[PDB]
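Visitor: Once you've had a glance at the structure underneath, I'll fire off some questions.
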Protein chains: 2
Amino acid sequence: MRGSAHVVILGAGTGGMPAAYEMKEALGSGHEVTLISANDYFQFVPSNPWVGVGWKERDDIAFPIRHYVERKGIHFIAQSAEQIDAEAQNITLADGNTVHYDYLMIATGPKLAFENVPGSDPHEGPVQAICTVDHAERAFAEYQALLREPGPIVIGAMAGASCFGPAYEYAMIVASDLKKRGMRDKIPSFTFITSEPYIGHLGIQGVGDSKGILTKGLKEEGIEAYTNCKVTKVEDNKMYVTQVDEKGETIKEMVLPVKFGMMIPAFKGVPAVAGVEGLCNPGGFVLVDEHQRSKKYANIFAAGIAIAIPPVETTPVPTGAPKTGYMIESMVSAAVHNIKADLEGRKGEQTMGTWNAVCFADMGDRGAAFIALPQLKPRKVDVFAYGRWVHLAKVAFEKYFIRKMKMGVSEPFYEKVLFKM
Amino acid sequence: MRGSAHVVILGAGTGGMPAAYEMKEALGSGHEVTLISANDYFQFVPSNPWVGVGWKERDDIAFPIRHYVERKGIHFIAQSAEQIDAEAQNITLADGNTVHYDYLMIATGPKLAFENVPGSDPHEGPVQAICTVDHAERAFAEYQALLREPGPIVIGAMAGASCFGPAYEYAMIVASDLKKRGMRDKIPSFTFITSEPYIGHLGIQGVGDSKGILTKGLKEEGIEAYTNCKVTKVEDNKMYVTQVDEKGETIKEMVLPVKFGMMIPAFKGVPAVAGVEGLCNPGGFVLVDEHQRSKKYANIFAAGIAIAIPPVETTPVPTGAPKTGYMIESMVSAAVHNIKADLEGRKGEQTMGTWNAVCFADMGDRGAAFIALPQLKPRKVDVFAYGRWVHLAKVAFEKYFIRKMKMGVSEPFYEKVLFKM
Ligand SMILES: Cc1cc2nc3c(=O)[nH]c(=O)nc-3n(C[C@H](O)[C@H](O)[C@H](O)COP(=O)(O)OP(=O)(O)OC[C@H]3O[C@@H](n4cnc5c(N)ncnc54)[C@H](O)[C@@H]3O)c2cc1C
Ligand SMILES: Cc1cc2nc3c(=O)[nH]c(=O)nc-3n(C[C@H](O)[C@H](O)[C@H](O)COP(=O)(O)OP(=O)(O)OC[C@H]3O[C@@H](n4cnc5c(N)ncnc54)[C@H](O)[C@@H]3O)c2cc1C
Ligand SMILES: CCCCCCCCCCCCO[C@@H]1O[C@H](CO)[C@@H](O[C@H]2O[C@H](CO)[C@@H](O)[C@H](O)[C@H]2O)[C@H](O)[C@H]1O
Ligand SMILES: CCCCCCCCCCCCO[C@@H]1O[C@H](CO)[C@@H](O[C@H]2O[C@H](CO)[C@@H](O)[C@H](O)[C@H]2O)[C@H](O)[C@H]1O
Ligand SMILES: [S]
Ligand SMILES: [S]
Ligand SMILES: [S]
Ligand SMILES: [S]
Ligand SMILES: [S]
Ligand SMILES: [S]
Ligand SMILES: [S]
Ligand SMILES: [S]
Ligand SMILES: [S]
Ligand SMILES: [S]
């Protein structure tokens, strides 16, 4: 309302949950902050691959949101938004209620576009997914069904995927778990299928020696690997795969039987967001300026996977670049600062800063991690690392992030760089 | 929500508007206060009779609510509540949206029960009303239509009415206005019909010499007056009146032609409130204890005309006792204090205090006013007064109340008793 602007944060995930806390901290008691989300619980997404193989439980990685944000003065609505009217500034919720806003921060993350590949939906066939804890629990269930009745495995990433690390991670920990169960010798074939132009491209044109290390890792585990692949359909428990060359010409088609499968899908914008006329690119991603402000609506900001980031290369099979945690938090921090500035006269000048990708994957006793910045080579930092200490760091950061999500955040975030001082 | 209770005030009138301000003042920034009302504007009800004869305009007595309450941190919803679910603690609004509450203060005032008398609705016949500015504007319109085409006048109060002062006031100022227009001699008959057992009973068994003074005033103006009357129907521009004796036996029936009429209707509780199972008496009035708390729902409080107050006498024709401004404000003050106490552990002990009725009527250059307390005789104060100074006081208080409704209130209210100190 006038003088007491109402700020709504849409989506309670990696970006939106911190956004809610930071917004409330920044605005104070004279402004209403409402967090709206489809689920009533927060989940730590990077832990999902482990849920998918049974090394972790939902209880370990998820928790109910209400109490933690309410004790901070944040209103929580656990309903999905179905429609956004950007002119009227109303959000229509699944239950039919409407919520008005003065400022809206979109942090709705990705729509998992299973529909790109007929039959690929986890509920339609044997190809599962581990992007959400719901799906990872289901993937694990189906993994247990593979144990009771061994058959071919196919793991990888679909055309248009932007999140490749987890596919390699999941394949490695499955291979590992199979060994630790003396079941590995029971698998007739274990195949890795990716839309990447080469192993370890990772949607970022490789990082450090990702190519060599991931290639060797796959071979070490007896996983046969194909690149430049798209899946045209999943049907009758078979994946129909087309493999192309540098020019997009088919060089083979394959029909792969699948008893147990997991393919990272392409991401699009969620329907409620993509449905806002003029707000998004054709993929459903919100077009924002460097200050995280919508180019169309001055009172709509966005952060996280939900925003559009222009490609910098074109691969034989369409692929995207990942949007990862540190950059997401910088987007969030910039949006909150620039909204506050709008509320107080100024134009906020804060940006998300330099593009970067940072990923940590835990294999059990040790992990792999990379840091890449900026997006195009030659880079200022281009490191891939493997060690027991990556594992320790992943474990540490998970514990930390979950704690902060319960206790609240403010100021910036991360800056766990107190391990220097 | 937990730790930050949400308080909703239903109705933005004489009680509810101050309730919103006082609630927000009392609770502070850590609690949401939402004011919900059917109209987007406040109106000063006691001024309506003057609107009804054209001595005042809507612009003089009403103003839009939003800006004034919002600048105080109060959320304003200009929608009628249609349904209240006291179990779920949800209010369904006219537009279909729902509002949840932790505490609800009902200040919905009266439903004007025109349906008690078939044909009496201001839109169904010549019998108008002046309880709301919408209706008083309409009454005035019809008054102008009487000027252009003189015919019999009938003014008064229906069976079950509880608000008699305004009927006498309106009759006097009409008689007066007719004179000031040289139109008085054009009226074939001017009749006063009341459910009171005698002139000046006023629903409170008389006050001071109200009987004598009002009787004389009516005769002075050539107004013929009947008591112990109920109107059974209005039809074909005639009022069908039945007059009874002390025992309820008919002593005559009358059929009165009406060119211009105004009868104060009986009040009931509004449907959304009356519709709450177990909340109200059969009249639709909220049953509350001395702390203004609902006897059924510990988190519902009520103030103003909306609450039930037991009768203390029974008249040949049903009548009720008025609920007037000073007592309403005491109810409001008690409810706010006791809600705050609930929020902070204690049980609030504040009550509305002694029953009283206080009314001021302006006739033009001078006014009449009464004060009566407590409800049953013999009283501690039982005064009726007439003078130029009542007029000056009415004018002063109207200006004051409207100003306070724009600038906000807190602490108690009234206590304009600084004219002593
Ligand atoms: C398997 C996997 C592993 C990953 N590992 C890493 C990693 O190790 N390091 C790293 O930096 N990044 C990693 N990421 C990427 C990124 O950090 C996560 O995807 C992160 O969760 C993205 O944050 P987000 O806020 O944009 O979206 P999300 O965390 O997905 O949150 C979006 C929220 O919006 C809600 N929502 C969606 N639609 C609606 C709607 N219509 N109405 C209301 N709410 C809605 C969703 O329920 C969700 O709560 C990983 C991603 C995946 C999929
Ligand atoms: C003609 C007249 C003259 C009077 N003169 C005096 C006087 O001189 N002195 C005195 O002390 N008292 C006087 N009174 C009596 C009393 O003070 C007023 O009636 C006063 O307005 C009552 O206050 P209230 O808050 O209970 O109800 P109201 O002032 O009627 O307010 C009720 C509010 O609730 C709203 N509402 C109703 N239903 C809903 C719904 N379902 N959802 C949302 N909102 C709803 C209404 O729009 C209204 O805004 C007079 C009354 C009348 C009718
Ligand atoms: C985080 C994003 C990346 C994607 C997800 C994860 C992919 C899975 C990782 C596969 C790597 C496994 O293969 C592993 O690689 C490194 C080589 O560099 C080897 O390790 C070698 O370098 C490390 C240090 O980095 C030394 O400590 C070690 O003594 C040496 O042998 C391991 O002997 C080999 O087993
Ligand atoms: C407020 C609630 C009451 C209901 C609404 C109003 C009803 C209308 C009022 C009718 C009274 C008119 O009648 C009027 O009464 C008083 C008598 O007491 C007279 O006034 C008499 O007493 C007053 C003081 O009170 C003296 O100042 C005056 O000199 C004296 O004549 C007026 O000469 C007479 O004209
Ligand atoms: S998923
Ligand atoms: S990712
Ligand atoms: S990734
Ligand atoms: S990642
Ligand atoms: S590079
Ligand atoms: S009315
Ligand atoms: S009244
Ligand atoms: S009255
Ligand atoms: S009154
Ligand atoms: S009395």
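Our numbering is plain: 1 for the first residue shown, then up by one each step along the chain.
Note that Cβ sites are derived from N, Cα and C of the backbone, with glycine treated the same way.
Below are the features I grabbed from Swiss-Prot:
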{"type": "ACT_SITE", "residues": "A:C163", "note": "active site, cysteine persulfide intermediate"}
{"type": "ACT_SITE", "residues": "A:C359", "note": "active site, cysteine persulfide intermediate"}
{"type": "BINDING", "residues": "A:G11, A:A12, A:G13, A:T14, A:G15, A:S37, A:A38, A:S80, A:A81, A:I305, A:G325, A:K394", "note": "FAD binding site"}
{"type": "MUTAGEN", "residues": "A:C131 to S (Swiss-Prot position 128)", "note": "No effect on FAD reduction. Abolishes activity with decylubiquinone"}
{"type": "MUTAGEN", "residues": "A:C131 to A (Swiss-Prot position 128)", "note": "No effect on FAD reduction. Strongly reduced activity with decylubiquinone"}
{"type": "MUTAGEN", "residues": "A:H135 to A (Swiss-Prot position 132)", "note": "No effect on FAD reduction. Reduced activity with decylubiquinone"}
{"type": "MUTAGEN", "residues": "A:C163 to A (Swiss-Prot position 160)", "note": "Strongly reduces FAD reduction. Abolishes activity with decylubiquinone"}
{"type": "MUTAGEN", "residues": "A:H201 to A (Swiss-Prot position 198)", "note": "No effect on FAD reduction. Reduced activity with decylubiquinone"}
{"type": "MUTAGEN", "residues": "A:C359 to A (Swiss-Prot position 356)", "note": "Complete loss of enzyme activity. Abolishes enzyme FAD reduction. Abolishes activity with decylubiquinone"}
Visitor: Identify which of the following recorded positions, namely A:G11, A:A81, A:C359, place a Cβ less than 6 Å away from any atom of ligand 7, and list them by sequence position.
Guide: A:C359
Visitor: Taking the Cβ of each of the recorded positions and counting other Cβ atoms inside 10 Å, which one has the highest number: A:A38, A:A81, A:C131, A:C163, A:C359?
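Guide: Max Cβ neighbours within 10 Å, all protein chains included: A:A81.
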Visitor: Where the criterion is a Cβ under 6 Å from an atom of ligand 8, which of the recorded positions A:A81, A:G325, A:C359 meet it?
Guide: A:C359
Visitor: Compute the C-alpha separation of A:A38 (FAD binding site) from A:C131 (mutagenesis position), stating it in Å without decimals.
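Guide: So the alpha carbons of A:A38 (FAD binding site) and A:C131 (mutagenesis position) sit roughly 15 Å from each other.
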Visitor: Tell me the Cβ contacts of A:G325 (FAD binding site) under 8 Å, same chain only and six or more apart in sequence, or just say none.
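Guide: Those within reach of A:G325 (FAD binding site), by Cβ under 8 Å and sequence separation of 6 or more, are A:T14, A:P46, A:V358.
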Visitor: As a check: which entries in A:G11, A:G15, A:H135, A:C163, A:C359, the recorded positions, place their Cβ less than 6 Å from an atom of ligand 3?
Guide: A:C359
Visitor: What residues, ordered by sequence, lie under 8 A Cβ-to-Cβ from A:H201 (mutagenesis position) and sit at least six positions away in the same chain?
Guide: A:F164, A:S210, A:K211, A:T227, A:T315, A:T319
Visitor: Can you grab the distance from A:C359 (mutagenesis position) over to A:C163 (mutagenesis position)? Cα atoms, rounded to a whole Å.
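Guide: Cα-Cα distance, A:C359 (mutagenesis position) to A:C163 (mutagenesis position): 10 Å.
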Visitor: By CA-CA distance, flag whichever of A:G11, A:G13, A:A81 among the binding-site residues is nearest to A:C163 (mutagenesis position).
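Guide: Going through A:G11, A:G13, A:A81 one by one, the closest to A:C163 (mutagenesis position) is A:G13.
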Visitor: If the criterion is a C-beta within less than 6 angstroms of any ligand 5 atom, which of the recorded positions A:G11, A:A38, A:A81, A:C131, A:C163, A:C359 pass it? List them in sequence order.
Guide: A:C131
Visitor: Taking the residues A:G11, A:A12, A:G13, A:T14, A:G15, A:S37, A:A38, A:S80, A:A81, A:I305, A:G325, A:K394 listed for FAD, what is the greatest CA to CA distance in Å, to the nearest whole number?
Guide: 33
